[PDB]
Amino acid sequence: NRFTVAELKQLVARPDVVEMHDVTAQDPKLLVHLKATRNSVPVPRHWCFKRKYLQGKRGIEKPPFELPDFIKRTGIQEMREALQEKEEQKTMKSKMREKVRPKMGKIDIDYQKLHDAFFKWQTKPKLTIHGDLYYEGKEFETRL
Amino acid sequence: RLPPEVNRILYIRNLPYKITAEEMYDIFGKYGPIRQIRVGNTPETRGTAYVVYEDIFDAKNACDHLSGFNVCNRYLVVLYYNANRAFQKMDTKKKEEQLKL
Amino acid sequence: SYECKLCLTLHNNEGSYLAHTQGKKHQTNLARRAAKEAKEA
Amino acid sequence: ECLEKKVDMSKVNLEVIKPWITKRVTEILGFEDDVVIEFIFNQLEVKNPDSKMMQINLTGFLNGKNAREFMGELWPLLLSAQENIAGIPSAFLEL
Amino acid sequence: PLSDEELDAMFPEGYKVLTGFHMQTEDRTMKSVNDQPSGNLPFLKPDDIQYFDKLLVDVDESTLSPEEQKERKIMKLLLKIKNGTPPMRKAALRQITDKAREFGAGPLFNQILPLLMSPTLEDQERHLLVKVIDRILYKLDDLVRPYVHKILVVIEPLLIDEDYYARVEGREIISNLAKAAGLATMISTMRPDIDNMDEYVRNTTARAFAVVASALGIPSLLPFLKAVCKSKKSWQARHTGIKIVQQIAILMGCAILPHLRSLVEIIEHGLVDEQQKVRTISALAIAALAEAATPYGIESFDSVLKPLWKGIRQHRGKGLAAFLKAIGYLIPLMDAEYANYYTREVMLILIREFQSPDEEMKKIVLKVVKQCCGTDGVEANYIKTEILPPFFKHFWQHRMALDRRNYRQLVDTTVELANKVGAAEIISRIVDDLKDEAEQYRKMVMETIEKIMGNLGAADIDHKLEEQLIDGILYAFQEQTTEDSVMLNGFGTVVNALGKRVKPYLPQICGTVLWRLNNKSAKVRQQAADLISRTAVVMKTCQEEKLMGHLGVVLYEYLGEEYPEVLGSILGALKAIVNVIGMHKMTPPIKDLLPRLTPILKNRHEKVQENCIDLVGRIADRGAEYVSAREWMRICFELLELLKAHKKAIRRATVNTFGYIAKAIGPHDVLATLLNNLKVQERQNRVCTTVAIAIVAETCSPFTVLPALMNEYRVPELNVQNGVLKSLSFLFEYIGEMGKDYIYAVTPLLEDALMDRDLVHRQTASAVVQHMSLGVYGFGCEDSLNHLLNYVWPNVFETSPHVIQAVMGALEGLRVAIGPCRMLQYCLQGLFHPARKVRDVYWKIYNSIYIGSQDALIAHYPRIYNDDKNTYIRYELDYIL
Amino acid sequence: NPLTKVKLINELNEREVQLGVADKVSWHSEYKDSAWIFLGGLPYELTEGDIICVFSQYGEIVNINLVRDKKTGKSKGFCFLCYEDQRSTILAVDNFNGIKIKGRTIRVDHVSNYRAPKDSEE
Amino acid sequence: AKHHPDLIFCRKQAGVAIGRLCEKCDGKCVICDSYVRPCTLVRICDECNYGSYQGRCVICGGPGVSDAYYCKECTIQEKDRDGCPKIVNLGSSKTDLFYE
Amino acid sequence: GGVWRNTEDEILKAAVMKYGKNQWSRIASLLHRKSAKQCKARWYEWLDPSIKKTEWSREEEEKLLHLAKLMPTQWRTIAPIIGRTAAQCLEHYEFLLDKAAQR
Amino acid sequence: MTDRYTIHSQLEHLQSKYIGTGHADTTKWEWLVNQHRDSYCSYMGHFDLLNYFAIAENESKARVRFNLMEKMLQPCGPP
Amino acid sequence: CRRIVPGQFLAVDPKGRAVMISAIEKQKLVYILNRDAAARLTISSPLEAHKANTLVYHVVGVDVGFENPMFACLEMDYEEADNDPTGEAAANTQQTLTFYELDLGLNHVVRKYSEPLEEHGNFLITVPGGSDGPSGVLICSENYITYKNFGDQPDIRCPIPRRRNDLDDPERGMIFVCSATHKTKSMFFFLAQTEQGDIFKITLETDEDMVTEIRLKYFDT
Ligand SMILES: [Zn+2]
Ligand SMILES: [Zn+2]
Ligand SMILES: [Zn+2]
């Protein structure tokens, strides 16, 4: 009832896309035609996987976030890390003291630099085309 | 007097295993007449009995004054069974007039 | 959140990790890795 | 299958068909009802009825087998009556 | 009286027939039998040790073990649900709904159904059991066909239950069982419940026919009604069918109207029968169809008016009352001449039946007087000469204000009587009843006054009547017992209708309030403060501000209360003062009022919190100059502890207070407070500051909250990252079109969010991309959305409901912004994929794109070449000119 | 419908005892100057003497009126009882309602105008 | 609503009946359940607005105070031009809280 | 209630290891449900490392069979005498050896 | 007669009243004939596609409307 | 421009009481037009005329004199054409003219008449009636014009006149493109137009209320 990958490779004018699971469909010809259509993207590779597509990323420890330059040129990062380093040293007596007797003027940087950083100094990020589908690793293939 | 309580029944839990036949007949005929008893075969129901009477006041005399009574050394408890199901409805009965009344 | 690395297992809080020292003993299954590291005992 | 040759209730009478169906439902379920006679009545009120819906509603009451021969007897009498210009089936034209 | 055949047909199997003295105590043989079964799951009550008797022995499954124990582990499930802790309840409920296809219909229903037959139930236990029933109805479709009758004889008294929620649940579960089991099974099941002698099961079975007819439509089982209404062996079947018609007509409103005529052509075969009950319920069915129609189908009831006219001429009793209900419901449907002729020659019957002693006929004629006097026919002097004097003589009593269906109908008729006749003609006849020693009768008169004066007005009341009504409503306010607020809204409606004309009354009323405001502190103090909050509006429109300045410094320090129910009304009165009066011209100024509000903010009562933070928000957007600039910074920490209050009004007002605080004193100091509110471990405190981050983002200008919101993602915690992602979601949701400049800045954050291992980051980022796509629609920012959808699209495969509805919202939001073409290209080579789990999800995504924009896909379809037989080429778009 | 008015008059007294209504406005100041009470649902085996014996607990009925039919009947089910004092009618409508005598339950209501041969609801 | 997935909408044809919202659910959207950017009035059928069901809130079924609205996010997705979004059923929410 | 799951038991082990022995409020300040007294009860009942919660022997059983006959009650009195010291394992041994002597 | 064919409508999970959507086990000819009917309705709905299809032939507008209307029944062929 | 939602075809009662908007498939919506005392137009809820698996070819309004308004439309069922792969079931699925009567007293739309056609028609023409003439619809079809009106009037058929020996007919048919109804307050006529531009003067002349015969003639090019 199901002709195998041999005839499904020989009859189709574009045989460079057919897989071993394409035999078990209910209409393989229009399947491999839409697999050979112009601007479609494939199904991601984890429909047959059993790892829920990201639970294999157990032991890899990544850095938290790389800030862009137009935010780092505003000075909010150093002030935020300084106030966090000041806050981690405080006890509950101080954290209840400046809760009800607060000090202000902590960051108080300016209004114009953030305006010029998000409006004038806007940096275009590195985007990608529609065909760049996200598989599991995708950052250890920076060799290209 | 008391409508909302089903009668002609009495449920017995924590019955001794040494009951051959006689002690349930003795206890349940001490209080009055009896229809019959029901003794289980499952090792849970071995020790759990049903008993059906002929009179309501005998069932009240059993239930109101047998709760917390001591027997051979496995003390029993009484309840009222709730008749709710069956397995086969009966049909093709005549039950005519037959010149009786 | 916490992670056992040879286990490759998650733990939501502290006591979830520090009760994972008795079950699924891969710590004795590193004897195969030690035998690969050194062919003798 | 055989319940699909389309009919028209304007070409058939109704009052000669009712006591026969009363006698048949007396034979099937033993005793006499009046709600199923009016079921057949109200479903044959319409000019284009549904034989499959009749079969479902009569399979619901009966066992499932009796509705089969009931439809297989009630159908060709309606066909033999609607082929005639009078509206009487062959079981009542002869008798 | 029992025989042995019925005796062993009743009981199940598994059984067979067959002064004083003192010595000592002795060592027993360890009499420690298992009275309660082997565990802690619930406690077991002594009435539940019959049905749940079988868990009392340990199974230890061997040599007594067929498959059957798997089909009766549900006994333990019903035990753990019925009396267990709600985590155990929901665990057993999810387990039984996951294996309901495995347990079957036999053991499951014959263990569930006799449990609710016991007379020692609880309403919560019945709710949990019907929860088990309708959560196993989703899995047991087309498998409950023989078991319909045993379900219904257990269910049916839920339809006649006293509470409304159980009736709604009963209607829902019978509708679900009707959609599951079909139509012929219900008709073949509930047919012998018609000829039964019990009227309870007959009435409730007719209601069951009505609710399954509302579930499956009228003409599917309209021949059943036409069959059961015209049989002549007993009147109970015709009574049942007309009762079915009646509950269909009162159950579903106007969808019975297209099938009205084919339903009403039944009903004229009645009304001439030899039974009074059949004629009465036929008149009730005509009345129900006339109430349902409203006002359509007057030429379809034309075969009904003549026996109704004959019955109101020759018959008297309850049949006269049902005929009068039917005619009074039919006459609003009718044209002016015929309805006027039926109105003018029926009022003699109404005047004759005002002497009726029964309460139900009083209710019927009380409904008849409403609808029979509203169109054109009756005039003023006709009514005020002979209709209303017996109406005030015989119906305005104390017994009719007690029954609520008679309490509401009197005022609901008196409203239309005041619409037809006038205002002071009714009021001046019931204005002296405000000084009665009965609370409910004065409440009825007060509801009459509030509805007449809110519908008609107060121009018809002269100087010879207003002091009587004012003194009556003051005397009713002084001597009320319950905590109702209908008299409060009545006084407010009266003073709003008066306006300027209440000017020689405000010193007396305000002196009564100022003396009333102590009153033993036996909880009669919130009424005076609520009365001030109602009378705040009418004193400004009467040119009175000196007494406003008098009572402002009174309510400034009557807020030192210990009762929260009084303090909430004090804060509401001060709120109404701040609303109706300009804020900079009040004698309790904002300089010393908000610091008195700050210890009131530390009260955890919900009404006090609501009124307090609403007044704080009014100060924060209209009085932010009366501080030393340190107070708005020290209350925003206390506004964090103002959260986790369960009303949703406090939690939606407090974020606006945060926004106006940051508008006042700058979005750089309250920002660190709102970001420190993101490590709580508790919900309703991290999302309620997420909304506050959105409000500080949207009230004052952007680019003041966004760099630190980007910075907090570097903190290695789950809750702060989920908070900044959900704050971006509410940010783009609130700004909309202003996100055209910030998409390229948060795209490197959203790629790390969708790259992150946890699914919560990805569903929040899908919400961000959804609200962003709904924000930048039509602006030329399709490149970053096409970048982010390349990471959204592998997250379709998740099976959790929240993340799949989040990514489905993201897909239907990105459907329009980048175009349906890219969505269709993403759908392609995934439609006929052999794995069904990806297949059905990609087909339903294609269904959502198909229903969202069908014609836009017309230019977006690819080419499908021809097979041997059919023509698959769209030849029309192929050729050129 | 024939005996739900028993439940209605019972819910009236339950609402009076729930809301805490004093005796000056508890439904009996509206039916003053009248010792007549109406009965409903009486069985057909009741004579006038048995009705006197069952309702003379709170005072003897001064004026009895059974609905005896003209020629072919014996009774219908209604009755009028006129006591001495109106508080006896108060106690009779508050206490003799809801009881049953040989099957069918009975109901007590007020009349307050005049005796009628047939106006009420069977 | 989107908060409780067991709620189903009415989805019949919309007439000229303007929907209402109670004082507890004022400002809430029907589909997305948001507070900002109102664009389109809510039209419901005649069966869900009839008799005692007039002046009634859409979600909770309480007495209506303000008019009901659609958001602009529901407008440009055209979730306002579908069937009438009157919530009919009430299950596992505001029902068992009455018994507790 | 006091279910005393292992995730709190190992945290209590670490808290006894860090802080001390008669130092209970400071280690019950980090458990969200328990007070000092119940932690004392379990630590002198189950979490002390000198507790021989397993390995039932012959000599201690024959010691306690004519020690539970000297006093029928007072299992906590004889709990330092045996050395089992859990004061509930002695009760389990007593009822188990009386079930084995009856059967 | 019929045997075990009584499948009525069922649990209204989404109320898929819109024709042309399709389900998981949708065959090829079903979605292709819905595609061709959608294309024909796009042709007759737009005035401009009707103009573009009426330039090439010398037929009138109503002729092209009735031809593309009668080709809505079986545009592809028999199943 | 969907298949499901209405907008494609439109019909209205000539007295101005109701208006039907119709799609190609499955739904036709009816609005009731009234006027209130500010001389202002009022529109009620849309009535439903749902009929699944049914095409709509052209909808038109029937002129009735203070009667329940009727809407005539050509419908075609195709479920037997798609469920049967034999092909011949899609050849005997001929058109059905269907009348929808709006009961303003009962506030619904019901299928009153549904009569088949042995030919295939494209659009319809309103005929004015009431006190004016034989109220009905005219059906244009390939080489034919058809009168139908229900009850007792039979199907009056007239073949469409062709030119003498014009060189455009191997096997082709001939339809209309226009109706152009006109009422000159004495009689009423129709300046119909075919696809070549030949105007046809269609004029109804009836002795009784029943139609006798129809006739037409060449008017202009
Ligand atoms: Zn609401
Ligand atoms: Zn929305
Ligand atoms: Zn609706």
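We number chain G the way Swiss-Prot does; in order, the residues shown are 2-101.
Method of determination (from the header): electron microscopy, 4.5 Å.
Just so it is clear, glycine is given a Cβ too, placed from its N, Cα and C backbone atoms.
These come from Swiss-Prot:
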BINDING   G:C11, G:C46, G:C49, G:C85  Zn(2+) 1 binding site
BINDING   G:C23, G:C26, G:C58, G:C61  Zn(2+) 2 binding site
BINDING   G:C30, G:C33, G:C72, G:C75  Zn(2+) 3 binding site
MUTAGEN   G:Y36 to C  No apparent effect on cell growth, localization of SF3B1 protein or formation of nuclear speckles. Alters the structure of the presumed branchpoint (BP) adenosine binding pocket within the splicing factor SF3B complex which may lead to decreased binding affinity and thus affect pre-mRNA splicing
MUTAGEN   G:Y36 to E, S or A  Alters the structure of the presumed branchpoint (BP) adenosine binding pocket within the splicing factor SF3B complex which may lead to decreased binding affinity and thus affect pre-mRNA splicing
G:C72 (Zn(2+) 3 binding site) versus recorded positions G:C11, G:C26, G:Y36, G:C46 - nearest by Cα: G:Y36
Sorted by sequence, non-G:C23, G:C26, G:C58, G:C61 residues with Cβ within 8 Å of centre, Zn(2+) 2: G:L22, G:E24, G:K25, G:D27, G:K29, G:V59, G:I60, G:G62, G:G63, G:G65
Sparsest-packed among the binding-site residues, when each Cβ's other Cβ atoms within 10 Å are tallied, from G:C11, G:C61, G:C72: G:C61
Spatially closest candidate among G:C11, G:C33, G:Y36, G:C46, G:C49, the listed recorded positions, to G:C26 (Zn(2+) 2 binding site) (Cα to Cα): G:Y36
For G:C23 (Zn(2+) 2 binding site): intrachain residues, at least 6 apart, with Cβ closer than 8 Å: G:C58, G:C61, G:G63, G:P64, G:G65, G:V66
Under 8 Å by Cβ from G:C85 (Zn(2+) 1 binding site), counting only residues of that chain that are 6 or more apart: G:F10, G:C11, G:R12, G:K13, G:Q14, G:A15, G:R44, G:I45, G:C46, G:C49
Neighbour tally for G:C30 (Zn(2+) 3 binding site), based on other Cβ positions within 10 Å of its Cβ: 24
Where G:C72 (Zn(2+) 3 binding site) sits in the secondary structure, as DSSP reduces it to three classes: strand
Cα-Cα distance linking G:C30 (Zn(2+) 3 binding site) and G:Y36 (mutagenesis position), given in Å to the nearest integer: 7
Which of G:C26, G:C33, G:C49, the listed binding-site residues, has fewest other Cβ atoms within 10 Å: G:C33
Extra residues within 8 Å (Cβ to Cβ centroid of G:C11, G:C46, G:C49, G:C85), Zn(2+) 1: G:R12, G:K13, G:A15, G:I45, G:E48, G:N50, G:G84, G:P86, G:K87
Contacting binding-site residues for ligand 3, chosen from G:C11, G:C23, G:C46, G:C49, G:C85 when the Cβ sits under 6 angstroms of any of its atoms: G:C11, G:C46, G:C49, G:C85
Neighbours of G:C30, G:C33, G:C72, G:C75 excl. site residues, C-beta within 8 Å of centre, Zn(2+) 3: G:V31, G:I32, G:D34, G:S35, G:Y71, G:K73, G:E74, G:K80
Cβ neighbour count (within 10 Å, all chains shown) around G:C46 (Zn(2+) 1 binding site): 21
In sequence order, those recorded positions of G:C33, G:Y36, G:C49, G:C85 whose CB lies under 6 Å from ligand 2: G:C33
Binding-site residues whose CB lies under 6 angstroms from ligand 1, from G:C30, G:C33, G:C61: G:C61
For G:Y36 (mutagenesis position), the number of other Cβ atoms found within 10 Å of its own Cβ: 16
